[PDB]
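> The structure that follows is given in the form of C-alpha cells.
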Amino acid sequence: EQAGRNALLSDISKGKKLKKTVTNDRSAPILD
Amino acid sequence: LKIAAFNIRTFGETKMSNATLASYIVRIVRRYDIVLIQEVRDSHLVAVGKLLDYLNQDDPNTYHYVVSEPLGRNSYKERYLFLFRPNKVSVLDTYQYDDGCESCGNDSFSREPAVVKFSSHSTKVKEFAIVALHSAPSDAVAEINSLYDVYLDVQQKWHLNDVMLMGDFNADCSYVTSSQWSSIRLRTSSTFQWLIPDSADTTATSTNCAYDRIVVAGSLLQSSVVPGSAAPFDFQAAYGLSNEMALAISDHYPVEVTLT
Amino acid sequence: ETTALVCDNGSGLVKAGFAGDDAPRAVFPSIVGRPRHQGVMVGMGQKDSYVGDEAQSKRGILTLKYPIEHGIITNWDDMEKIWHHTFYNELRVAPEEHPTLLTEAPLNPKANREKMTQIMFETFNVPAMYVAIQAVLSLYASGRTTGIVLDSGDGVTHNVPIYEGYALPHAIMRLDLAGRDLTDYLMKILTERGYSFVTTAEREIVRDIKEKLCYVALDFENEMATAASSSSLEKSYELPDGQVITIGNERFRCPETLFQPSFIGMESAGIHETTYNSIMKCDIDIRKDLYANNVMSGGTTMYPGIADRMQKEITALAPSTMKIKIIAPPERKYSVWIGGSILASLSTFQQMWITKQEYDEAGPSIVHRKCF
Ligand SMILES: *[C@@H]1O[C@H](CO)[C@@H](O[C@@H]2O[C@H](CO)[C@@H](O[C@@H]3O[C@H](CO)[C@@H](O)[C@H](O)[C@@H]3O)[C@H](O)[C@H]2NC(C)=O)[C@H](O)[C@H]1NC(C)=O
Ligand SMILES: Nc1ncnc2c1ncn2[C@@H]1O[C@H](COP(=O)(O)OP(=O)(O)OP(=O)(O)O)[C@@H](O)[C@H]1O
Ligand SMILES: [Ca+2]
Ligand SMILES: [Ca+2]
Ligand SMILES: [Mg+2]
C-alpha cells in the first residue's frame, strides 16, 4: 500500500535505459 | 606397489553401462595400487563415477581419484584418470603441464600431461611423480621427445629426480621407426631406463607394437623396481577371452610394473 | 556508488547481476553437488561441494540436488549454497554491502517468503532486501503495469493477471509442464523414429535441437500435411562426431505440446486456453486491458512462431471484436531479471527496500506489508 507507489508505477511506464552488459551465460548444453 | 597404465578404448558411458565389460574393467583395475586410465571420453564424468561406484561399493575408500579436464588439440577430447588406494599411497600435489603459459601446453602435446606426486611408505622411494601421456600417433616422436622437457619441469617445480613417465606413447611400428629412437632425448639420455622393451606387444589387436610404455628416472626409484616385473598384461590370455571380447574391452593391454 | 543486486532464482537457471544493467552478469544451473567419492581435479585441492556450471559438468561423480522445484524453494541449506556461490564466486561481491532484490514464483507460501528474508538478513547480512513476484517483473520490463503474463520456464508455467502492479492471486493458473517435459518429449519422439539418445551428452544434444530447430506451427494440421508431402520442412542437424541427422515434423510437434498437453498424457487445458480462462476469471472492466497486454516471458516462450499462434488462438476464443495483442520481446528469456534490474535501480523505488533496521525491529514477517 506504500507511500510513493503511484510514482513508482508511473516510472515503470516511462521505461528506463539500462547499461550494456556481457552475460556470462553458462546455460548452453554441453554436447560431448 | 603395483602400478599400471591402460588405454581403454573410448572409456565412456556406453562401455561402463555394459555389466560384463564393466566387470572386466573393475577386475583389471583391482590389480593395482595405482592405475592410469587413458582415452576417457566421458563428457560429464558419468563413466568415471560408475567405475568408482563399483570400486568403492564396499569400502568407500578403496580407491581415490585424480582426474583432468577434457584435453585435446582440437574438438576431439580425452581425460587422464589416476585411480589409487589411499591405504597404499598418498597424493601430495598434482598439476597439468603448461610450459609456462595457459595454452602453451598444447604447443608440444595434444593432451597436456597430468603429473602426480605420490608418497609411498612401503617402498625404497618415499616420494615420486608419475607423468601421464597419451600421445598423438602422428606426432609421437616429437611428443615422446618433449617428455624430456616435462621431466625438467617436474625436477624444477618439485626438486625431485624420481619420476615415472607412462601411458600409450604410440612408441613403435609406423609411428616410431627404429631410426627415430636416436632423436628422442627420453631414450638417448642415460637418466632414463625403459622398462617395457621394443619387443613387447602391448596391443590387443593383430599388430605387434610396443605402443604403451613405462620409463623411470632417478636412482632411488629405479632401484625400487622389481626386476622382470614390467610387462604388458594380456587380459585375453588372463581371462580366457575370445578376441572379439578382448577388443570390446580395449585395443590395448595395460602395461604394469612393481615397486618394492 | 552502492549498487543493488538482482537475483532471479529458477527451477533450472539462476540469473544474477546488478540493477541498472540491461542483462544478467551470470546465468548458471540451479544445482548443488557433493562428491560421491574422494579425489581431486588435476591442479586443484579437494572440494566439499560444487555449484552451478561446475556441478552440471561434473555431475557423474556427484550427488546433485535441485533446491527449486516448480519455482518454489524446497531445500534451504542448498539454496543457501547457491546464493553464496552467487555473491562470492559469480558476482564477486560482498553481500553485506548490497541491497538485494529476490524473485519468487506466484502463489509462493508466506512462510517461504519469510525464510527467504530471514536468510538474507541473518546469514548474508545484507543491508536491505526485497522480494518481487516474477511474472510481475517481466510485465514491468515491458514498460507496463496492467496485463497478463505467460511465464514458462523449466519446470512450471503460470498465467498471472496483473492489475495496477498487483498480481491477482484468485485468477492465477498453473500448468505443470515446461521446458523439461518438452525436452523429454522430443527425446521420446526422436527415438520413435529410430534415433538413440541415452548418454548424458546425448540427452544434452536433444535440448540443443529443441532450442535451435523447434518452432510452433501457426496451424498444426496444415503443418503435418506439408511435412507429409515434401521435404520443405526437413532440417539437417550436425552432431559432434560430424554425422548428420534429419528433423522433420518433430520440430513443431515438440512445442505443440504447450497447446495440446495430451501429447504427453496430461489432462490439462493448453496455454492458450489457460490464458483465456484466466482473463475470464477477472473483473469485467479490466478484461480489455488484459487482452491487449498479453506479455510472454521465460525460456519456454522462445519458440519461433509462438506469439502468432497465441494471437490466433486467443482471437478464436475471445469476443469477436476484442483488441488482442501478444507482446513477445526478443530478450524475453531474461525478462524477469530485466524487470528486476529496472525496478531496483529506479529512484522512486529507493524507499521500498526492507532495511536491516526494519527487519531487526519487526522481524521476518515484515516482508508482507513492505513487499505489498
Ligand atoms: C556388452 O558388451 C558385449 C561385448 O561387445 C556385448 O556382447 C556382444 O554383442 C552381442 C551380444 O548379443 C553379440 O553379437 C551377437 O552375435 C551372436 C552370435 O551367436 C548372434 O546370435 C547375435 O544376433 C549378435 O549378432 C556378440 O557376439 C557379443 N559378444 C562378443 C562380441 O564378444 C553385449 O551385447 C553388450 N551389451 C550388453 C551385454 O548389454
Ligand atoms: N530458444 C529456446 N527455445 C525453447 N526453449 C528454450 C530456449 N532457450 C531455453 N529454453 C528452455 O527454457 C528452460 C529454462 O527456462 P527459464 O530459465 O526461463 O526457467 P527457470 O527460471 O530455470 O525455471 P522456472 O521458471 O520453471 O522455475 C530450459 O528448459 C530450456 O531448454
Ligand atoms: Ca597385439
Ligand atoms: Ca523462472
Ligand atoms: Mg616392437
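The residue numbers of chain B are those assigned by Swiss-Prot, with the residues present covering 23-282 sequentially.
Per the header of the entry, the method used was X-ray crystallography, 2.6 Å.
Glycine too: its Cβ is placed from the backbone N, Cα and C atoms.
Here's the feature list from Swiss-Prot:
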ACT_SITE  B:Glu100  active site
ACT_SITE  B:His156  active site
VARIANT   B:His143 to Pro  In allele C/D
> For B:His143, B:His156, listed as recorded positions, tell me which one has the smallest number of other Cβ atoms within 10 Å.
B:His143
> Do me a favour and check the Cα-Cα span between B:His143 (variant position) and B:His156 (active site); whole Å is fine.
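For B:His143 (variant position) versus B:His156 (active site), the Cα atoms are 28 Å apart.
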> May I ask for the distance between B:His156 (active site) and B:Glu100 (active site), taken between their Cα atoms and rounded to an integer number of Å?
9
> Suppose we draw a 10 Å sphere around the Cβ of B:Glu100 (active site). How many other Cβ atoms does it contain, all chains included?
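Result for B:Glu100 (active site): 20 neighbouring Cβ atoms inside 10 Å.
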